[PDB]
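First up is the structure itself, then whatever we jot down about it.
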Amino acid sequence: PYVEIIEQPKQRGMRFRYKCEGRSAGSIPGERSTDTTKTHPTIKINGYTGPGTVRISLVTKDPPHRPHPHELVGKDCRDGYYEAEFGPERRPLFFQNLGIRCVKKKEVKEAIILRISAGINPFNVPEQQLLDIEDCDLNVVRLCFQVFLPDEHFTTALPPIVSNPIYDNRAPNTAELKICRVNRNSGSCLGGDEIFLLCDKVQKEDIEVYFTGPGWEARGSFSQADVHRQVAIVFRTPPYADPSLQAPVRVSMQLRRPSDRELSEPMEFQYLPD
Amino acid sequence: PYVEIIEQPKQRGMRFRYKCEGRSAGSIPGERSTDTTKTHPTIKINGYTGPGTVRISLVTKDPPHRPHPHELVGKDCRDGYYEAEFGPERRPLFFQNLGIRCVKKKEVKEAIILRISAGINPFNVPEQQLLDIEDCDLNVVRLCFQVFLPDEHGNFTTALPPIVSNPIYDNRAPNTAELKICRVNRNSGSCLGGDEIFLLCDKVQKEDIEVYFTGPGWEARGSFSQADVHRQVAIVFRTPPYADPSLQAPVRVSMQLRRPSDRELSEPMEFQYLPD
DNA sequence: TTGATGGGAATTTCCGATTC
DNA sequence: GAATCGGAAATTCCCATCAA
């Protein structure tokens, strides 16, 4: 048989906690989790019922999928990975109290060496590239689910599968984009209105303010000098498609990161006839 | 004789460099420095001419002037203090090479003990109190000048009374940083007040900041909540009502960031109240 | 060019408010 | 309570500038 991910983890939102912040790094959310009810990364073993073992490991975002320096902590976790005892019942396979613990940049080598020492290299990658020579990333991880089926004395290894990449909300370039507050949400259809936009930490060299409407797009209009300490952007509204507005049109304004073409939740802006 | 400070240090502006930032902590500027010419901490030895030695160490701000964990670095500095030289003439005694290196919060004890082991306790504070010192005193230091004058057979040991300078503040710690308004939404409003202002500024503490409007015999505060202080560098408030709600012509007042703790004030910005 | 300076941002660590 | 979380403080790091 094989393994399948039913509820992928959420990708943007949570901070990778360090070891010094102690305890557990909370618990990775389900992709569709909300305040009404919270979902958790959950899997099912297609075409099988019975006992077994599930082991979860952090792996790189990119194809070779090396084991990742960061490590999981929480329920049923030890030595930096998850390895729990599977029960026939299942409803299906929930993983709530998983938590991503990031390691200091200096402890990266000793961590990878610690991982492959325990024989965790799910995709048996050649050694010359696993020990690395380049970067790594450290802001993006992927869950790796390894399922072992009965034979113990749980050794029948199903194919290991990866989740969607998970992004550190604390890193400026992989963080979730968020408009916190604006001085005003309406302006002349001619544009040129100065807007003070308060947001979560961005990088001045990598941020734009993207206005859109049905078959229309326009950018902010500012310089890097206009990005105050990563959390305020002072820009001027762009001209709208129709400079002769007779009634207000509702457009959608949002922060956009060119690097990964990511977008904040839209904020309603209203072009006025002027 | 005795020693007196001719040019006090500047108090606010420079950040205490860490040991890891390497290099040198720049050079402590004189109080009266400008862009044309920079002044340096300078002293004179009242009523005396001859040889000697000057030793400078950092000590706490508060009445009992305990030795301070942080340390000086630069010309004629070693082991965390400044010592020796200036004997013959060159009578203005100035210290331009000075640099404040701060020590990590863990290694504070090791610093104090390393200092008093070198026998530096200018104001001979008891040992029972040196056992302390962990607090907000990591952000404020004082220069302590000890002057030793020649004595019997020619040895710089006499020791004049120690004098302290004005406190020097870490520009990097939020509670001791220099206040600065960087850019504002608009600088004119109804004399009735209630106009929303977006103020972009240097790192402040939401629990210890107000927006202080003043004019000839008049003061008024910002009006905002801590929830309105975005990520320590943005204040969204509403202007207060002016003294005269019946303005017939515009009146220009000065708006500025104010820190209640040490009543410090930013450079004022002009704001003109308008006839409603 | 070489090194010191200045000032912003990245990285780690802490801590009080909320919530479990 | 104990745990979680969002914000701030504490250290490092790196680059753009100015002195060497």
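These residue numbers are counts, starting from 1, taken along the chain as shown.
Backbone N, Cα and C define each Cβ position, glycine as well.
Under the heading of mutagenesis, Swiss-Prot lists B:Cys20 to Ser (Swiss-Prot position 38) and annotates it as follows: Abolishes sulfhydration and impairs interaction with RPS3. The Cβ neighbour count for B:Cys20 (mutagenesis position), using a 10 Å radius and every protein chain shown, is 6.
For B:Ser266 (mutagenesis position), the count of additional Cβ atoms within 10 Å of its Cβ stands at 19 [all protein chains shown]. Quoting Swiss-Prot on the mutagenesis of B:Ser266 to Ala or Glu (Swiss-Prot position 281): Abolishes DNA-binding and transcriptional activity.
DSSP assigns B:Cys20 (mutagenesis position) to coil in the three-state reduction, outside any helix or strand.
Between the CA atoms of B:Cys20 (mutagenesis position) and B:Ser266 (mutagenesis position) there is a gap of 31 Å.
The secondary structure of B:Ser266 (mutagenesis position), as reduced to three states from DSSP, is coil rather than helix or strand.
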